[PDB]
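What follows is a short report on a single structure.
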Protein chains: 2
Amino acid sequence: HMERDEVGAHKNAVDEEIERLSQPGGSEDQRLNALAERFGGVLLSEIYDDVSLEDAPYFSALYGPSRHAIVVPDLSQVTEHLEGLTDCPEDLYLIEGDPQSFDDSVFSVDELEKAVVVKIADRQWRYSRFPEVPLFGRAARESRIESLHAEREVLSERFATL
Amino acid sequence: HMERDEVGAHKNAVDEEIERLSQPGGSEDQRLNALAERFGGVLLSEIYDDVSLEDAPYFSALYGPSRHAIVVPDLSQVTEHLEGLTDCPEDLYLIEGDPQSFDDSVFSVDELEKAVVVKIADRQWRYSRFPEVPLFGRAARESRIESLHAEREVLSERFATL
């Protein structure tokens, strides 16, 4: 029985992670996508598609609100699109870089218990706790979820077979 | 008839501003209030209670996300309150200063068509359009509304007497 039950035990653990990974959140303003396209840029959330499940929470918190940044080649030519822009979030972030070879912003940071503390300026801190559902690593989360699902099923059948 | 009608016209004008000023928004995370109290600080929101109707839009946008900041006496002394803090927004801002004689943050900014563009860092821009309902100036906005309402009523009564 110890074998059969170890399988069921492993199947429950897998389900638990699946449940964890499938919670809603790590959402983005619906308008950011079109905006990125209309600016000729790529969302930072899409660039950090593959951030590991291990790093996603820390990095999403680290970036602060700039996590929703649209990355484009040159800011100078974005101006064109900003002048008169109103149909966008009250705070829109634009970062200059290469979507294909992007360099992480550098932050003055200290870590805490599943949280981060960024020094924005002198006598100005930003406390960003780790999100349950990080904005980054969405692609990696999805693959993981599907893989875990496939394993869950193999174990469910093995278990039923006794 | 020209007198009576100018009264009506001025009345409608007042009504229209009341309408504008009364739209909901300039909202703030409901949890921020208790935390400000728990950290022994005061929300920037409250400190900038009386920002003129003229300056509120521009000023609210300028601050970016830091607009929801909790101002406290000494940052290093809040640390203890942040350790393990999870029931708060994913990004919590804390500014060290004196609520009664608070000094503004210094921003590197350029203005646009009712919007601001703050340089967060090299190759990093924040575009913040003016809010219809700014976070700051709530108190001044409230007084304006009441006064305008009181004026509205006098004009309605004058009108009815023709």
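Residue numbers in this text run from 1 along the chain shown.
Note: Cβ is positioned from N, Cα and C throughout, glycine not excepted.
According to Swiss-Prot, the experimentally introduced change A:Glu46 to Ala (Swiss-Prot position 688) is described as follows: Does not rescue a ts-mutant of MukB. Here Swiss-Prot describes A:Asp50 to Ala (Swiss-Prot position 692) as a published mutagenesis experiment; the accompanying note says: Does not rescue a ts-mutant of MukB; less binding of ParC.
All protein chains considered, the CB of A:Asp50 (mutagenesis position) has 13 other CB atoms within 10 Å.
When other Cβ atoms within 10 Å of the Cβ of A:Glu46 (mutagenesis position) are tallied across all protein chains shown, the result is 18.
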